[PDB]
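To start, the structure under review is shown below, and the notes come after it.
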Amino acid sequence: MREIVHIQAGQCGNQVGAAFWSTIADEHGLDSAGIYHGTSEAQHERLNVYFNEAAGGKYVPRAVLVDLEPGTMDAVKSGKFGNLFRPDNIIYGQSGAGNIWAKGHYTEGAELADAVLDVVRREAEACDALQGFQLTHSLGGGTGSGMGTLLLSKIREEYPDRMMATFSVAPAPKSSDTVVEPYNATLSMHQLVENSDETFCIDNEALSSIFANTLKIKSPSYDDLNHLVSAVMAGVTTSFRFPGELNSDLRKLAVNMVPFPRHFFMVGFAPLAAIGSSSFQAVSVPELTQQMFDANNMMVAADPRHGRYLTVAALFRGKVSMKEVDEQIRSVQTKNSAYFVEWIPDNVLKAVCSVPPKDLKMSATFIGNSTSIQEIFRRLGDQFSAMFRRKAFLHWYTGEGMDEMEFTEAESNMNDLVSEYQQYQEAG
Amino acid sequence: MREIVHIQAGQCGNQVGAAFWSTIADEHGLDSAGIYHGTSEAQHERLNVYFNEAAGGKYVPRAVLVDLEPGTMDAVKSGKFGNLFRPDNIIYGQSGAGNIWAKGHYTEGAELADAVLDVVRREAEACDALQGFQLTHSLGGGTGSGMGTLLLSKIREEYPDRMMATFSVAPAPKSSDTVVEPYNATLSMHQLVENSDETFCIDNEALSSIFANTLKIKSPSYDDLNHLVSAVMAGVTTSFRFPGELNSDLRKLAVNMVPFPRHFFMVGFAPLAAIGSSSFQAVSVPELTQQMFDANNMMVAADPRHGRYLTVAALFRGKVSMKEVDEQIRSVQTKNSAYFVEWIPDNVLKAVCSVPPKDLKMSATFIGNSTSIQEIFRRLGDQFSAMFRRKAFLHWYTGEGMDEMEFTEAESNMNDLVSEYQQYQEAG
Amino acid sequence: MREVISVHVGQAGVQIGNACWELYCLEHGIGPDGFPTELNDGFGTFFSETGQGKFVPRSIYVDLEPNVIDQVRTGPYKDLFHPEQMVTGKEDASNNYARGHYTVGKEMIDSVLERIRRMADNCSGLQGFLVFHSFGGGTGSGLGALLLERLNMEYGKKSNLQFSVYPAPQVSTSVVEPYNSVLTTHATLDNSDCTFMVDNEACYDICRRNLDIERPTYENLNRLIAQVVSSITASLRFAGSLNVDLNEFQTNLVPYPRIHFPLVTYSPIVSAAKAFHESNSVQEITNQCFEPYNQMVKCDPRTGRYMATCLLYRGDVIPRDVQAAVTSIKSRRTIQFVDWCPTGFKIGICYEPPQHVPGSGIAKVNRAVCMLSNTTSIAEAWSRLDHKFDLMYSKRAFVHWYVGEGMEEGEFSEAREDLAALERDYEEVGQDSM
Amino acid sequence: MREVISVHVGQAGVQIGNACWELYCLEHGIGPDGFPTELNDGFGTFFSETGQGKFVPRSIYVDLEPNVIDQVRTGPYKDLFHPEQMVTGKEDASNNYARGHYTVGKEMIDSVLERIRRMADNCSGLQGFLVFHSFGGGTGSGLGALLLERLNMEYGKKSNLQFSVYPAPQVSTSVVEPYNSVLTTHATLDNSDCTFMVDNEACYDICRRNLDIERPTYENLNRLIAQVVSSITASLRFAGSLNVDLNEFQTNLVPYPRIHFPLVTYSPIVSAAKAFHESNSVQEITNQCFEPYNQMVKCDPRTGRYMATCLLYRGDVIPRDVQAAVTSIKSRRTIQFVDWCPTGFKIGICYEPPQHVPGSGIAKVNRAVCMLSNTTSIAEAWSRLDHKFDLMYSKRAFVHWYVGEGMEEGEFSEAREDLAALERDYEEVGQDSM
Ligand SMILES: Nc1nc2c(ncn2[C@@H]2O[C@H](COP(=O)(O)OP(=O)(O)OP(=O)(O)O)[C@@H](O)[C@H]2O)c(=O)[nH]1
Ligand SMILES: Nc1nc2c(ncn2[C@@H]2O[C@H](COP(=O)(O)OP(=O)(O)OP(=O)(O)O)[C@@H](O)[C@H]2O)c(=O)[nH]1
Ligand SMILES: Nc1nc2c(ncn2[C@@H]2O[C@H](COP(=O)(O)OP(=O)(O)O)[C@@H](O)[C@H]2O)c(=O)[nH]1
Ligand SMILES: Nc1nc2c(ncn2[C@@H]2O[C@H](COP(=O)(O)OP(=O)(O)O)[C@@H](O)[C@H]2O)c(=O)[nH]1
């Protein structure tokens, strides 16, 4: 019944579970205890996606929370929601990853990979029909950046028809975590592009701009940060997980987007407001569409005004027509006609879902494609290569088992991406 | 539906909002809370002008209150009516303007202009059809005198069909605020004449004469001063904003007035009385017309008896005929026939609106044109040029980015105005 | 079925019809909701009936304000029209001919011209169509002159009547009434078959004396013009004694294709106490209809000589009291001459008594007279305009706001020129020799 | 008993029938549970009855989602169908022709083809069968084109009608609507006897003006297409005056076997307040059905010349008001010519009045018109596709996701080629000389 098995990796790659899973329970009317409490009968017919049925209504979240160090793993165990996940799927090593890629990709995950795949296999064939797999991790760290990629390439070597879809979070332009965060980003992209289809890129610093610019809070914390970018994982399945009028799926959101095997694009929300900014509007699709236009409601630290929109899919939920979107999309595609790609007339995808979220009459989820996602990788590439000139921190990788020229290959892998996005910025 | 988006600038340029907006709510039957309380069904069919519709009847005032210093901006925020405006449109800088023109026009507003235009654009295309824009500010200060003009010239460079109409307040003949108030007045007129159509000129000192001469209060304050000159902003839209028998609009009040691109004329009220002077009259159109004749019921500190009436438009509200105005306008145009301009026979415009204001059976709004508005600028020009002879206070302008001979140009710009009004004082 | 349709452009053309159709609904027993009836052909005259029994007033409404039009749907006639026929405009720039003509009013025309079309697709016996506007309007002067010039371009031989209203000799309603009125007599010169025009200040002058009300309004002036309409139209919608067609006027008023500006004289207009203590016989009315006290247009028709004049009588009329009256007018010095018609009359008799609306202060009467008088004097209000309009143009006053809306001043160069031939035409008819 | 069966493939084909059968149940007095009745042959027309008195709608449902199909068993028609006929698919890869055609949709076919079989084993008088899909679908475009090509391979001479819906000139629902729609006119070229297609944005254009609702939905568009169905089908399921068979269309619309794309024009479609203040006679409707305001497909049928057009009338109709109307269309300039039929019409009369569903804002009427118009202009939306589709193929955009699902691009090489002959065919009929 078109279902997904969930995979996390890394510390903050595991932190996103609670913003995900407590929402998707609340989106499906489900408590902390797992037992059922839902209002409408609308929220059942596609409930089977992110949940395996249980004895006595428990409705276990199909997930495997994976990490290399037991620091943050007990935190969601010993905290609340300690009875949602089944601890057979909680696995974690003890020795530190040191957030070094090949330590996390090549060798210490290989201590734990043998326990990984026997977990997800018996999860896979107990499902009816897999729709796909989700990988949420980091680009910057080591555990999520390294171990999930080796974890990915085995799964893509087992299920070549099944779709592989990934979420990940970006290195920052200014607010970076560590100094090998250039190396981890390049090495992560070497496996994402080759194995999985689609990956999205979320700057924490641009996420920090959101509550700064839009919601006006001087001091949010990460439990507000993941709480916001949670709902796009809700939003991509919003179309899917309960009925509507039109909606399609992530594989149908895969083939429509890109004319090539080269899949990266953007994320945004609609609507969005502050505390006191709530009631002073008229929340509607013209209110929705303009928070689906700015870079300020995006996640990528790159300018669509520097870029060009390849393809757009829009995912609405609530009482919403088409012509309220039609007349409004036409009102903004005309003034911004040079912002579209002339390879495709009408690269707009419309999808209308039924029920609203909590306390909001409408909601929309943004998917727009760009040429300026190279503005990440050009900002990455010279951030990468300048730390290769003196072979910066090289012995923490070649002192673990990887050839240095294998690291040089991923540069051209990044440059193979940019070489295409060099063209469709200005060609045709 | 023939609608207006509102713009203020400067401290007292923002003070006029409460005298405006609490009246136009009360003129439309609307509370402090924004939610609807109106008696007749008469006050709805043109309610859409100064208000954007909202969710739950809130009916937000379409306004953007703009300033350079956060002194007086919080005062209407933290005071009452703090839930009328939406705070997304409340913008204000922190560093002082020092009420110096090019500091407010050229450079510090340029810190805030980038946030200005993205506010009014999304306000503009969310409207049905713009009727125009209102700019209310000061001539004497820096923020309203400077920043709104640079704000104006971008809008007039965006919407060349849409009408630009401005209210402003004059330097005083005797009761002046500051000593650069000559410079700010000249520099403000350099942008008003070139960009917008019409501007009106209100002396505070002549306004101080009104409660002195007519209403007999020794000590009014500014919250009585703006409260009086509020109702002409009501009066110019009185014809427009709810039905009647004949009425026209401000663009129709633009093309009828002036035979040239040179647009300035006067403001007055009818009726008007004191506290105990209320019931001792017979309030009617002959009572209205004679308070539409004196300089004492005007606003400009200039003599129409020194001047000559180019064109006149009258805007009545209440139960009122035409012949009660006709026989009365003919009774005063004959005794004062030399006071009219012989280029145009019958430069009178009649417009009759329906419902009366609060507790008054009739009301009228005065529009009369003059030749003696040069009596402002001649009083300005030698007040200007005498502070150029020694280059008075010149380093607070050229120490900010403007060439001194650019300041000399606006003198001839003032002298280009007076050169025409030199003629039609006595010619033809 | 000998049927005709009436357009309404301009804010005057709004409120004029609000008296005209009110009279029309009372002159057939039509309830104000359209669903009527609280002659034989009469019950379906101005009205393309549906089988539901209510019926559409065959009209149209043209305005670029939504202001005064939506007063009707607020007002008591909310079920009379239908919301296709009542075409509004969302925005307006009125008092501006050459954008109400050439920019903003033209965007309504293709929507307007369709609604002319289907209403011409039921009225099998079509007698041209009727036009209401003003000169004191911008857009009614503006779109109205544009309205005729494609319809007469379409409909060719069809009849074109209009009841206009022009800015007074003494009281204007706007300063543009030299400008954005006097040019519109270009397009309406060669598109209006006949036309008619009337003064407020003359009609107000009747109100202070023959109606004796110190403070009247537009509505009372609207009611007074409105009976002149039904004196012409609904007379053929009622089986009279000597029937008068619409087409008879345009062939009994013009010797020459330009001269189609007659007068209006309506009488008796008699106040409430004035009808009592008084017998108004038919010659008592016709001796008033040549006296200037019931005169609709503030001019001097005494001084000028009359040209040709049709008369329409309502109610209980004999032709003997006509000929006993009308042989006294031609004897009397207060007319002197026609040279070009030794008779100079057209007499018409319909039996339907004068309809008396309840609200206004007009009084009921058992006989009525309508007068359409061509003269050698009516060009003086035109000469008033030439005294006015050539003075404004002696300064070039917002030629920009005739230019910037999209028209050069070559028509203003043509403006007095066509007016000059109109002045030349009355002295041409003023030529009376061998 | 002159009976026919309607397949439903594609998510459009789901919701289209949810208006069609709703109309079908109201047009025979059928309770929504199937157990009916809160003409003679009429009570058993679309329905293979059981002795229990409830009866099966002779349909099928094909979709590869379980999503929208299971809404029916949640919805109020839970007892109407039966859970053999309603065949779903457990998984889906839609917007993907060549696996909905060649990989994933083909696994349902042997289950589908059995259910075609036994429903053809009771309907003794079989008149072909009816096909619903979309072009904006993947699988309804995908499995649908595959659905015809074996059925017409089986059933040979049997009738093949389909009501399609294509991606608009202005608003798409997906980017694949160049790709995974325009190829499906290959298989449906030589497997559909006749076909029909309609636009949302044109049907939405009717909703803002003739229905006057700012925010409509699919369901209202579903109800509007649905009456066109029963205007054709149930007309022979009712004893009319000049009966029209299904087989008459496919021999009165095509001079040549390719040209089977007519128009749809349905009228009157009249809003709630619009029916009041209005009499819609039959020629009042037919003068609207040639005007583009009631036009179903956003094209230019004014510019092109009409070829041949059958008409279907419901309710209280005389042929004299037909011939009085239809002699005015052929006179009028808004059509100019047929060269290949000097008559160019087919007239058909059924007495059953237009069914008026309660919920939607459509208004009731006592007469109806359906129009199926062949023209010399309908290939321009095809030429819109050739402007679109040849541009996508000028980059080879997920040819892999046409290849990797199991088909080389030789059909894409064939794609514009068969389209080019379609464009060549209308200029071939555009040849009008000696
Ligand atoms: N409504 C109305 N107008 C009258 C009447 N009598 C004279 N008028 C003239 O009709 C004109 C009305 O047109 P406008 O004043 O321009 O109002 P409007 O809606 O802008 O009309 P348009 O220019 O056609 O759009 C006025 O100038 C009056 O001079 C009357 O009784 N009723
Ligand atoms: N259900 C429905 N679809 C409509 C309607 N009107 C137009 N459509 C079109 O129908 C298409 C629906 O097919 P899909 O969007 O592909 O949904 P689906 O379940 O994947 O359909 P398949 O591809 O056949 O499996 C859309 O592209 C719309 O363009 C309508 O009223 N109802
Ligand atoms: N999703 C998410 N990521 C974060 C947050 N804060 C920091 N990060 C990034 O997530 C990564 C956290 O590092 P870590 O999880 O230890 O990397 P690991 O070695 O793969 O486990 C770093 O690269 C941070 O840049 C957050 O609140 N949410
Ligand atoms: N509208 C208004 N203006 C005033 C009042 N009192 C003083 N002014 C004038 O308004 C200006 C106030 O200066 P300010 O607003 O600080 O100038 P700014 O630099 O543009 O903000 C001065 O030029 C005064 O002459 C008042 O009560 N109402």
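We number chain B the same way Swiss-Prot does; the residues here are 1-262, 264-429, in that order.
Method of determination (from the header): electron microscopy, 4.6 Å.
Using N, Cα and C of the backbone, Cβ positions are placed for all residues, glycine too.
Features reported for this protein in Swiss-Prot:
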| type | residues | note |
| --- | --- | --- |
| BINDING | B:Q11, B:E69, B:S138, B:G142, B:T143, B:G144, B:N204, B:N226 | GTP binding site |
| BINDING | B:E69 | Mg(2+) binding site |
| MUTAGEN | B:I100 to N | Becomes sensitive to rhizoxin |
| MUTAGEN | B:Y422 to H | Temperature sensitive |
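B:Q11, B:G142, B:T143, B:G144 are the recorded positions among B:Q11, B:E69, B:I100, B:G142, B:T143, B:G144 whose C-beta comes within less than 6 Å of an atom of ligand 4, given in sequence order. In sequence order, B:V169, B:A170, B:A172, B:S175, B:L225 are the residues near B:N204 (GTP binding site), counting only same-chain partners six or more apart with C-beta under 8 A.
Within 10 Å of B:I100 (mutagenesis position), counting C-alpha to C-alpha distances, fall the following of the binding-site residues B:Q11, B:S138, B:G142: B:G142. Cα of B:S138 (GTP binding site) to Cα of B:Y422 (mutagenesis position): a distance of 24 Å. It is 38 Å from the Cα atom of B:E69 (GTP binding site) to that of B:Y422 (mutagenesis position).
Distance from the CA of B:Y422 (mutagenesis position) to the CA of B:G144 (GTP binding site) is 27 Å.
With respect to their backbone Cα atoms, B:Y422 (mutagenesis position) and B:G142 (GTP binding site) stand 28 Å from each other. Long-range neighbours of B:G142 (GTP binding site) (same chain, six or more residues apart, CB within less than 8 Å of its CB): B:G10, B:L68, B:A97, B:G98, B:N99, B:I100, B:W101, B:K103, B:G104, B:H105, B:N184. Here the Cβ of B:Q11 (GTP binding site) has 22 other Cβ atoms within 10 Å, regardless of which shown protein chain they belong to.
The Cβ of B:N226 (GTP binding site) lies under 8 Å from the Cβ of B:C12, B:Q15, B:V16, B:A18, B:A19, each on the same chain and at least six residues away in sequence. A strand conformation is recorded for B:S138 (GTP binding site) in the three-state DSSP classification. When Cβ atoms from all protein chains are considered, those within 10 Å of B:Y422 (mutagenesis position) total 21, not counting its own. Counting only same-chain residues at least 6 apart in sequence, those with a Cβ under 8 Å from the Cβ of B:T143 (GTP binding site) are B:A9, B:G10, B:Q11, B:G13, B:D67, B:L68, B:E69, B:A97, B:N99, B:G104, B:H137. Largest Cα-to-Cα span within the GTP-binding set B:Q11, B:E69, B:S138, B:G142, B:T143, B:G144, B:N204, B:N226: 23 Å.
Secondary structure at B:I100 (mutagenesis position), as computed by DSSP, is coil. According to DSSP, B:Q11 (GTP binding site) sits within a helical segment.
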